[PDB]
Amino acid sequence: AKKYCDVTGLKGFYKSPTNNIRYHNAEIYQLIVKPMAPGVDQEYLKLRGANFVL
Amino acid sequence: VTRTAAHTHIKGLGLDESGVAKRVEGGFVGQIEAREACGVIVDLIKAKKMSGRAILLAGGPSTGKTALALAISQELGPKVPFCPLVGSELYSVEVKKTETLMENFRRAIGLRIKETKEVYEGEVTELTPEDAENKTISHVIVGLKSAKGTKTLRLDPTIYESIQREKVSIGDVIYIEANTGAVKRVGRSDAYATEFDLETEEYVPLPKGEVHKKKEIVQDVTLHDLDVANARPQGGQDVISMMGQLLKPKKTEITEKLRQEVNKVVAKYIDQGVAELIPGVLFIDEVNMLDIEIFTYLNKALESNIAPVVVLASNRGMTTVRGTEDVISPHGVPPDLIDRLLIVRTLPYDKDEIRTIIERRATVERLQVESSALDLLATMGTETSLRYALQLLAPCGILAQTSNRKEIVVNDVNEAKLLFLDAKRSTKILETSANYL
Amino acid sequence: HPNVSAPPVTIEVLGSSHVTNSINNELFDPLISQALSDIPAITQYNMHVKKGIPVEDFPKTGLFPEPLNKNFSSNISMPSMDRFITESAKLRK
Amino acid sequence: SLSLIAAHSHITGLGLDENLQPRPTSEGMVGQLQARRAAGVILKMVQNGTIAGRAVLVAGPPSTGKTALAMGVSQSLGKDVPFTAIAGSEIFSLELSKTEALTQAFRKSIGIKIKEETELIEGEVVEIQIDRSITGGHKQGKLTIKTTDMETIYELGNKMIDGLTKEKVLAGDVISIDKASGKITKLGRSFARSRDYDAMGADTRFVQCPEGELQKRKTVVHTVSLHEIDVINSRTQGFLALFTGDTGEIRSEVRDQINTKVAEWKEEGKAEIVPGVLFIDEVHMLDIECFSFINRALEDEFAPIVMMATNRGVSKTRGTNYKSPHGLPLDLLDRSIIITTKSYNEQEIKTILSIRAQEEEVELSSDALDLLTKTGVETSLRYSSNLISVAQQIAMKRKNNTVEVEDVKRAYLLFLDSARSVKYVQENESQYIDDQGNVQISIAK
Amino acid sequence: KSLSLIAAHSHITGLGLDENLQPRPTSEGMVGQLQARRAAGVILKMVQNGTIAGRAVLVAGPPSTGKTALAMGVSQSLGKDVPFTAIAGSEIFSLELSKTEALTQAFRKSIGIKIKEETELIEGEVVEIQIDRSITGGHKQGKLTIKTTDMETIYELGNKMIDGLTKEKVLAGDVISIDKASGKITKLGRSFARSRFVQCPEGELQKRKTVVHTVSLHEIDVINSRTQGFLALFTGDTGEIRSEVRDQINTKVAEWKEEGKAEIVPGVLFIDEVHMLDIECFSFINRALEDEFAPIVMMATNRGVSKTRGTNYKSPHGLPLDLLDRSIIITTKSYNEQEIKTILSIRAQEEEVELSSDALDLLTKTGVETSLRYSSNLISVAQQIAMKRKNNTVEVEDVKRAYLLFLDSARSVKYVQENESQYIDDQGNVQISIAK
Ligand SMILES: Nc1ncnc2c1ncn2[C@@H]1O[C@H](COP(=O)(O)OP(=O)(O)O)[C@@H](O)[C@H]1O
Ligand SMILES: Nc1ncnc2c1ncn2[C@@H]1O[C@H](COP(=O)(O)OP(=O)(O)O)[C@@H](O)[C@H]1O
Ligand SMILES: Nc1ncnc2c1ncn2[C@@H]1O[C@H](COP(=O)(O)OP(=O)(O)O)[C@@H](O)[C@H]1O
């Protein structure tokens, strides 16, 4: 399956090692993924169906 | 934009259909008799009948002999082979000089082979090798796939061994040519790019065309291409090796037996109508540097049945033949060889045709020159030499450019004349000074 | 012994794995690298007897030229402890 | 079919009678009756093949026909007799000495004849049934060979199984096998089996299925020169050196062994020695070492007849500083019989020009033939022969089939001979580059 | 920079010319020869235009007048990636290559082709690697965490990346560059961890990088000849590359230029002491400049009405009349006292010499009477004499000492001519005995 960016929908070349969120590029990472509040990364992964937290 | 060399302005002989010569056509001006002689010569070459013809062009330096050779070269067209050559190039340190002359002789004879190129492009969806022993695979069934569709092929053991050479797996874009059998692996497909996040497999996209593409080509080879193809001291010319062989092969004396066998095979292919024979022109510029031994071998080799039209050019007068001591001869050509030749004379020029030459080379190199500047350049060309004016067209344009102008005026011409010196003025400076200029 | 030992000049083409595969095939040709070497004896026994490969079907081996002694086998020279005595004349005496 | 019209293509042989008496004009050779009779005598002592190592020299002025008489001798000699026509410039080589070059020419001009007896079975293979031996020794096979006409089944030994496996042969592959010698070939793949496989192999060749009888019988005669045996026996894989030319100074023991076993082969009768003619054109272009080796190397029983041509008068010999007749030392002229040619009158020039016009398909009118005859007797024969073809092209450019006097006059005007070029450069010496490297390129001083 | 000690032409950084091609009196390390500098600037603009091919220019004059200095100014002011080939005249006489084909190699080494290509490259700082070995080793999977100053990511590795990471052992804290297409990893160096050192690279991995390649036509001729690998470019055993591979290359680069994938970069060939070439090499130079893919050839010579090599006669500049007809001649003049003084001051400035004004004037006078290279050799050796007496400044007595110790040309000629019996003459007669 093709991997996509979790917040922007583009080609997700990179995935963060902390919260397992696939992001597009550097601006996306430093503006969204790093300042992301806890408890919403599972909300992002629910759309991909990997809301691991149960 | 295109580069301009010395002979870019000349396109051809500029002759009419009736054989007469127009005064200003084809990049030529004047020289009507030698142009008509070379037109008769190119009609002889296009007749494709006779072998071993020779023509010597006689005339002073800067009279347009190599211009006539290039005009002959374009008049024959790209179909007819042409091997222009300096007379100094025959003296080689790997192989003897006569064998280099005979190599150039074979180089001036060419073939045409019509062949078709059918190819298969796309992704390996399936690869099922059927063994059918009789440990040895009988055949392999490979299915290819592109954007316009898919197509299944049946392949022999040798293409399967070439596939295993290229390390082709399922999902790799390949290249298969049906006639030759070349197998080239372009890379893994784009749909298989996310199996791993990072791997060495170069992911090329799927081809947008049909899998099967067929087109026809024409292969222009010469006889010498064939003789160096099947006479290798160390074989293996077919295998692609980016790093070379461990022993460098040396150029060797190719025997008459291989020439006879290549001639027999080429005649067999022509009699089937596969190949067409196009005789060409071997042009030897500055024949006066040829040794007497090359002249003797040329005397022998102008009698062969497959020899091309040989064009020689010289500018010397009563000169000693190279390699001799007391043999004076016209144009440095020994008198036995000059009986076989047809000498065409080349005349010098005067002021008006020098002016038309200079404005043609101004027009081709797209510098705008003023009229009185052109008259000064023509007068200076008549005084010094022609090629000095031809080589000082471009610094005049440079000095006009640095003064933010597009038209060359007289002051640029005097500035270039003061900066750059001809042979006579530099010789005058050379004679007066004592300490090595 | 030579002063500098150097591998052949590496050609680097950026963006193509076919160049890497072709260069890897050229430098490390399995027929030729198998030719200048030998097969281990356990592999020969496992090949001929266990898998039933005939002896003639083995790839050709042992074609590297034999060096003159064991001393000419490699360019590295081990520091001889016998030479340590003779390095210093005071120590040798 | 590859060969084109040359300067010497009209000559088909010496125009002799059965009594060695030359006809006035036969087989393209005109005149030179004494020279043609001498060449016929040389031809007869070649064809007898009982005399070894004679040197005959052909002497004459230029444009007389020494080369023409030599290649006429070659044409009357026929095929299956070796003939080597080399210039004196081919001797001087870098990796081979001059003496070894003459030895290679001498042994390239003499050969032996070998008879073959072939029983060939040329057919398309249908099936290769293998009868696998339990021990593996003496493997049996059932070959299904099949032409268009008939098919049968053959019995095969172990080594022919090895031969058909060491080169890969399958069903539908055209081969031929000899019964007596066991030679195996692979002609390719039959054209009926071309559409089975969608992409061809790298080496796969398409040949027609054979016709007629399966097993055919034929005898072949092979003529191998002694130099080819010298090349073959020198190296392990020496047949490439027959074609690349890298022989490399074959030692004397090899040639001595080859000579003695060709002699005992003649004794037991498998081979018959066929002598030949070596034609050293322009022999004045040779060193004194070459002349000395030619003198001492003609006294062996395996030495061909040497024909040499010279247009040089009393000039110096190369490699020395003294002048000698014909440019040859007196030792070489001692072991020589000289064929002397003489120049032609206007009738012989007219007939030779007419022959060369009929050879190049040029149709000459009578007045144009007379004008070309006058130009030939004035300047030279070869200038007129070269004028014929350009006169034809000038006539064809004027939309005419035959040549008139005007086309010959225009061809004479456009192209210059040697004498007019000499006068035209002697009149203006300032424009050309002198012997001292002085020239005037300025058109106005 | 490379390996660069002080050479004879090191102070030259180009041609001291304005935008109107007017030479400054002293600029860019080069002083004097105003007409020669303007002519060389015109030739420089002719090269930079690129629309003119196969022109031959000739710099001629007395020795020690700056013809080689002018050529080195042209070479320094060309720039980078425009090819410049400098050969002496005595180099084409080879024992394994013919002279005309060596000239063909020297011609074709100076024409370059310009290809632009883009590649993806991953260059980051590795946080940690983690690879789990299998039960036996049939399949190996592992994870890889790399970072930059901006980004941070985790990668899943297949078989081939793990095999290419075990080879070239990559630890935590390394900075490596990963080529995705060719599978090539290069270790740039260890990052700033105290425990070679290179700073951590900036963000935006998988970045587009454009590398512009300039390859001479001689390399393509050696590559396209299938019997020669690229190792003939370094070992130098090409062995008379044939004409058909060259004409194939000429047509292919022509179709590349018309297709738009490449751009022809013409260059300069400089031949030192062109008078040592022979007559057939001159003939090949005459008929080789006609070609469209030919450089602009600079020849420097000082001989005047000398014999030509391989012929018996004599010709001006040691060159036959047709080659002088094919060429345009730049004449260099000699130097007066002030130009010699400024050259010596520039040379002393580059060789790090602090020298007295009177010692400078003495070296200037020795450079007026005796040729300039004698004084230029004398500065450094006088400076060594100056440090020999522990003085950091070169004085007049150091210059007098260097004059007394190291002889010039004319004094050695006189000293030989007065004592000719001690040496060996043309006939090999020598009187070694000192008395009777
Ligand atoms: N009849 C002509 N018309 C136009 N240009 C000419 C003519 N003759 C010579 N030239 C020019 O003169 C230049 C040099 O001529 P070239 O052939 O080198 O002289 P040479 O015959 O001595 O070799 C060529 O570039 C050519 O363009
Ligand atoms: N006997 C002959 N019969 C017919 N043509 C001849 C004869 N002798 C010479 N020729 C003509 O002479 C030309 C070449 O003669 P050649 O053998 O070169 O003379 P030479 O032996 O003096 O060099 C050929 O074109 C050929 O047509
Ligand atoms: N105009 C100049 N500017 C700077 N240095 C110069 C100049 N002219 C000559 N030189 C110096 O003079 C020395 C010898 O000159 P050189 O170029 O060898 O003369 P030539 O070219 O005649 O052999 C060189 O070290 C060079 O740097």
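Residue numbering in chain D adheres to Swiss-Prot, whereby the residues present occupy positions 16-460 in order.
Going by what the header records, the deposited coordinates were determined by electron microscopy, 3.4 Å.
Every residue gets a Cβ built from N, Cα and C, even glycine.
According to Swiss-Prot, the protein carries these features:
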| type | residues | note |
| --- | --- | --- |
| BINDING | D:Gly75, D:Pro76, D:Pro77, D:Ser78, D:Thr79, D:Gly80, D:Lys81, D:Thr82 | ATP binding site |
| MUTAGEN | D:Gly80 to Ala | Growth defect at 37 degrees Celsius |
| MUTAGEN | D:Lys81 to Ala | Defect in snoRNA accumulation. Growth defect at 37 degrees Celsius |
| MUTAGEN | D:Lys81 to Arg | Growth defect at 37 degrees Celsius |
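Here the features listed in Swiss-Prot are painted onto the structure.
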| residue | record | contacts (Cβ under 8 Å, 6+ apart) |
| --- | --- | --- |
| D:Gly75 | ATP binding site | D:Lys81, D:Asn326, D:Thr355, D:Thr356, D:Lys357 |
| D:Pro76 | ATP binding site | D:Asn326, D:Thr356, D:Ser358 |
| D:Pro77 | ATP binding site | D:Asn326, D:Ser395 |
| D:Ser78 | ATP binding site | D:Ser395, D:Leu396, D:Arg397 |
| D:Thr79 | ATP binding site | D:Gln47, D:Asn326, D:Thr356, D:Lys357, D:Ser358, D:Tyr359 |
| D:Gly80 | mutagenesis position | D:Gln47, D:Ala50, D:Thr356 |
| D:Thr82 | ATP binding site | D:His23, D:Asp296, D:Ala324 |
Cβ neighbour count within 10 Å of D:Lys81 (mutagenesis position): 25
Where D:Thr82 (ATP binding site) falls in three-state DSSP terms: helix
Recorded positions in contact range of chain B, given that the Cβ distance is under 8 Å, out of D:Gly75, D:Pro76, D:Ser78, D:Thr79, D:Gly80: D:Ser78
D:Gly75, D:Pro76, D:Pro77, D:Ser78, D:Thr79, D:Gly80, D:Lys81, D:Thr82 excluded, remaining Cβ within 8 Å of their centroid (ATP): D:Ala83, D:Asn326, D:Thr356
